[PDB]
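S.K.: Handing you this structure, nothing more for now.
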Amino acid sequence: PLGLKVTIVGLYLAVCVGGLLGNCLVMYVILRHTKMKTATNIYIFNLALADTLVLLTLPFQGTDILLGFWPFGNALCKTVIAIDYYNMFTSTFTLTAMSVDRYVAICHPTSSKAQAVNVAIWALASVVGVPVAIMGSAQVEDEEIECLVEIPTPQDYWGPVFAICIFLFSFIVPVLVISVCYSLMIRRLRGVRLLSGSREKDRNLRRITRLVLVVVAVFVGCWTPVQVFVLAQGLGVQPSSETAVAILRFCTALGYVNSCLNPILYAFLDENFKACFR
Amino acid sequence: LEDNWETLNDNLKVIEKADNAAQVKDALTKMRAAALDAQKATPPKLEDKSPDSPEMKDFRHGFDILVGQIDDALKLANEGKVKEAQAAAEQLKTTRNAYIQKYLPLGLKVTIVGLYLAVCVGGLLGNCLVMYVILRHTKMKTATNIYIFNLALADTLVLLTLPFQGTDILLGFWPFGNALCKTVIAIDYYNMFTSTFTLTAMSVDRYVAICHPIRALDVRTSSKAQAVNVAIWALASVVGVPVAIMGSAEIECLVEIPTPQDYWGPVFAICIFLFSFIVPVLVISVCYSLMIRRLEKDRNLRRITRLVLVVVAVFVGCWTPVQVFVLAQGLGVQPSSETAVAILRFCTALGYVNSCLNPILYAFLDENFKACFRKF
Ligand SMILES: O=C(NCCCN1CCC2(CC1)OCc1ccccc12)[C@H]1CCCN1Cc1ccccc1
Ligand SMILES: O=C(NCCCN1CCC2(CC1)OCc1ccccc12)[C@H]1CCCN1Cc1ccccc1
Ligand SMILES: CCCCCCCC/C=C\CCCCCCCC(=O)O
């Protein structure tokens, strides 16, 4: 309703301000402040960059929720939709990369290469990003103009097709790989007390590995409700009650909250980052 | 006690290996003090019994008779008859195997295995029969039946493992190696997750039919239900494959918890509990609850809805005891009595009985299925 969406928007504004502050701060620290351009941080940079982009759209999406329509035209409609998908894909793919990086460190004890991967990650993402941007538009159909992605005819076929594919390749499979990485660490680590190197430097590996795992946990936690719902919507399951809509609005919000959460996680679970703040 | 037990073995083998009376008299000494420090201890098997219960009292008695022979063996050694003191060691090894060993059944596990064999045969027959009927026999590929197909498929896989698990129970170890160990563990988890997730999907499907009778026709196409099954096996693998990797194989088939176990134990224990069982069931509850408030031949809708609910009920009924126990095991609560183990073995069995139950439910509560089973 009128007051419950004000809640949603106020929530966005909060996420927006804190998010940009946090992520921009992170990007700065890694970029110029210090030579802490490590494999993991270059991937973290990639996450912050993505979060930044999507955070910039909350002000726009926020007004659409209030007005009940899209008053920014087509150009910005396509722009927003692209980012939204770019966000999801670059996030998971980057997390996966970070996970493999971790596993390599643990079992096989450069930033340039991590930088290369980020490129490949944005290259893969665009395979869905650009296409969706083209398909997306703001179409005054009946009653109201609105921003959305157009599903080809018949929708009863392509709906499920894109619904399933995007579910698997944007979320499940990446998460699946991530699981394998950590599972393999587990079997490797067993029997490794202060082993595989020297005491002084091991805690970092453990601490940096612990970091990557929490970020993944937190991400998966924030975007799973939305992923399933969106999946269901693709199959034709549509919400038609105030409560249904509300829950959806909040789970969509809950996902966007993930963007501003990362910086705080780095602050609490990463010594180096914890130092550059205060 | 497991410590003292080995302190007795090494000092029992040092005896008849010795070439000096001093090594014997010394070994018998070490061996004696251990029998006393082990007589006071308590075996795991009887950590739930009183210090004066027959089972417990007759465990400290085994250590009396034993110690008595170690005292005797020492008199021979002191009297100078050192050679026939070694002879007394072969006499001890006997006392060790008969009285105290068992404290570290045959016919009740035969029951368990025979139970598996029964569930296995009937299960496969029932489910395979179901998959056939839906697959080829008829164009009864409805949204609900495509989900039922998914359940049967899962039941089929897990049913195939009962023959294998059944022998492990008999032999008391896993004789099939690692490859099959990993394979079996995966299925077992795949089963649990695929089952609940499918039931949830079926429940939502039902709710949609009840509340959206207009848009359900286009929505509850089998093609879409087919797509869901794919997503269900995709979600399941997020735990299935990882567990397969962690799983491996006296020697036994089990999943390895990372160090420290006192932390990760509860972590996986709680997460698997919530996401494999509770949350799915929670959603299901919402679906029916919403039907309640909302509520030609709608008899089908009612009958098909009634069906889904019974299948859920029966499933939850069969897997709740195990879910809680397994949850408790994750928190460190371990069974250490014959009764404890037995109850666990049967509750684990009870779960596997659920696999063969479904086909019968369809036969009794579904007209269409009830008709084709008459054919065969
Ligand atoms: O709907 C809107 N916002 C919410 C978008 C939420 N997104 C949906 C897409 C997202 C991530 C979360 O869903 C799961 C998933 C898996 C893989 C990639 C991307 C996704 C409308 C109304 C307001 C502005 N407008 C933006 C928009 C329009 C059409 C399509 C997307 C966004
Ligand atoms: O232990 C065994 N069988 C019983 C397996 C019972 N499982 C335990 C796990 C299960 C499902 C039921 O319970 C809770 C739960 C929550 C979520 C998913 C799956 C589960 C051993 C002994 C001999 C055969 N062998 C098979 C096996 C070994 C290790 C792991 C699984 C199976
Ligand atoms: C979260 C920040 C909230 C900002 C509130 C936005 C206020 C918008 C008020 C009036 C906009 C009306 C737009 C009508 C234009 C319709 C035609 C068109 O958009 O091309």
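Residue positions begin at 1 at the first shown residue.
Using the three backbone atoms N, Cα and C, a Cβ is placed for every residue, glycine included.
Quick paste of what Swiss-Prot says about this protein:
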MUTAGEN   B:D168 to A (Swiss-Prot position 110)  Abolishes G protein-mediated inhibition of adenylate cyclase. No effect on antagonist-mediated inhibition of G protein-mediated signaling
MUTAGEN   B:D188 to A (Swiss-Prot position 130)  Abolishes G protein-mediated inhibition of adenylate cyclase. Abolishes antagonist-mediated inhibition of G protein-mediated signaling
MUTAGEN   B:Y189 to A (Swiss-Prot position 131)  Impairs G protein-mediated inhibition of adenylate cyclase
MUTAGEN   B:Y352 to A (Swiss-Prot position 309)  Mildly impairs G protein-mediated inhibition of adenylate cyclase. Abolishes antagonist-mediated inhibition of G protein-mediated signaling
S.K.: Rounded to a whole number, what is the CA to CA span in angstrom between B:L295 and B:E296 on either side of 10 missing residues?
M.R.: 16
S.K.: Please compute the Cα distance from B:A249 to B:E250 in Å; 5 residues between them have no coordinates.
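M.R.: In this entry the gap's Cα endpoints measure 10 Å apart.
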S.K.: Could you tell me the C-alpha distance between B:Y189 (mutagenesis position) and B:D168 (mutagenesis position) in angstrom, no decimals?
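M.R.: Counting only the Cα atoms, the answer is 18 Å.
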S.K.: What's the end-to-end span in Å, taking the Cα of B:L104 and the Cα of B:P105, for the 4-residue unmodelled region?
M.R.: 14
S.K.: How many Å separate the Cα atoms of B:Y352 (mutagenesis position) and B:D188 (mutagenesis position)?
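M.R.: The separation of the Cα atoms works out to 10 Å.
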